[PDB]
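Worksheet: the structure to be examined is printed underneath.
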Amino acid sequence: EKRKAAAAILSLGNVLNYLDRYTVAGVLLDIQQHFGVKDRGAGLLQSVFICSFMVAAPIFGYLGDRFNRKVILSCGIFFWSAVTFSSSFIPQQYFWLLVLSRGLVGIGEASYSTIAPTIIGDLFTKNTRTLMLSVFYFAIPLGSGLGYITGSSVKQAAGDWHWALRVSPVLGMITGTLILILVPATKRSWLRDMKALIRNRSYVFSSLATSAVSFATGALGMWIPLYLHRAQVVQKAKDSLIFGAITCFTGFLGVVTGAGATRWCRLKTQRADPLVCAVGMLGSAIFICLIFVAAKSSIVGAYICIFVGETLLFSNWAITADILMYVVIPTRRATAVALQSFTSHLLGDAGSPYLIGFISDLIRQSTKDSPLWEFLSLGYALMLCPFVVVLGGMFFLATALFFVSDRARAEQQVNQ
Ligand SMILES: CCCCCCCCCCCCC/C=C/[C@@H](O)[C@@H](N)COP(=O)(O)O
């Protein structure tokens with residue numbers, strides 16, 4: 001029971017983690033208006049966070065292995081909660097202070113999101129650990145949707161964008177106390193692995209496909225609420241609320257759709273997983289293309305297109321994990337996962353928000369400023385993402401090309 005209590009507390013911690021991650025994304029319009037910065041700074045607010053998370057994830061993966069885990073995880077949670085609450089008090093004259101606070105929150109969330117799954121895995125046994133990790137990861141879309149809803153509801157209730165960053169820190173400290181109390185006390189080269197992995201074609205192409213998925217996910221999940229609000233302005237705070245509910249349902253249903261497609265395809269071929277990923281990505285790309293055309297005219301069609309595009313886009317998470325598990329022999333599933341996460345962050349979430357902001361800024365600078373042209377510039381900048389989704393689908397098909405050969409090679413090597 002105590003181990004189940006620890007798993008529940010860490011899952012609630014993950015919910016709070018993603019809520020903190022997307023609270024700013026919920027209320028980006030107010031930050032832009034108050035601080036006066038253009039779209040480039042708004043993109044920077046998440047590019048810096050993701051870069052810090054990128055750089056800090058391997059370090060905390062190493063420190064958890066070579067030091068205590070409960071203390072580090074709790075220090076991380078009282079670190080990012082305190083930093084979020086402090087950053088809520090930043091004056092208007094300072095913006096780089098807010099960006100730096102986003103970076104520090106990124107470091108803390110890196111520590112938590114890198115160490116907590118190891119604790120959850122160590123606590124339980126095979127089937128129990130599988131179920132508990134499934135819950136811990138189902139905490140993700142719920143966390144993101146609750147982050148959007150919390151941001152754009154504390155906005156409307158309190159009346160200041162500041163209070164959007166003030167409600168989550170208290171729960172952060174409380175969950176830190178519960179982690180530091182309820183969780184049972186924790187109990188216990190790369191060169192060759194990297195060369196073998198870069199020689200492994202299926203892993204390389206699946207990693208690039210995951211990078212494209214992360215690019216699309218970061219860029220859209222940040223800029224869609226603001227883009228929909230600009231759509232409402234041109235067409236003449238429910239946008240973020242409905243987007244949060246849509247994100248919750250799509251995160252919960254995309255894995256189910258992927259599992260169904262994998263089940264119905266595996267009876268007919270061995271490359272069911274990458275082919276299913278590729279078809280899902282192509283469908284998501286088409287519907288993400290249609291998001292902008294729909295939102296030009298009516299917003300209900302935009303919400304439906306978001307629903308379908310997220311459902312098809314979010315399906316390729318468990319399937320990507322399965323592909324990586326199959327192609328990579330057991331002795332390298334640690335280095336493979338670490339390098340895949342680093343590469344996905346490097347080519348996706350790290351650069352996508354700032355790149356979309358920069359392209360939007362250039363397009364807007366071309367023409368005289370107006371709300372209609374703000375709409376058009378943001379739409380054209382976000383139009384880059386469907387092309388990235390199509391490219392990722394191409395990379396998934398390239399993975400499918402070598403999937404059989406590399407699965408056979410992995411089985412041959414492990415059977416030795
Ligand atoms: C229009 C696009 C907007 C993008 C929305 C931004 C919010 C990002 C939310 C990220 C959703 C990722 C969903 C991942 C699910 C899996 O990791 C687990 N639920 C299942 O893994 P398992 O248990 O099977 O191992």
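Please read every residue number as a count from 1 along the shown chain.
According to its header, the structure was obtained by electron microscopy, 3.5 Å.
Placement of Cβ uses the backbone N, Cα and C atoms for every residue, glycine included.
According to Swiss-Prot, the mutagenesis experiment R102 to S (Swiss-Prot position 200) carries the annotation: Loss of function; does not rescue the cardia bifida phenotype in the morpholino knockdown in zebrafish. The Cβ of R102 (mutagenesis position) has 24 other Cβ atoms within 10 Å, all protein chains considered.
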Gap-flanking C-alpha distance, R188-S189 [14 residues absent from model], angstrom: 21
Across 11 unmodelled residues, the distance in Å between the CA atoms of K236 and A237: 14
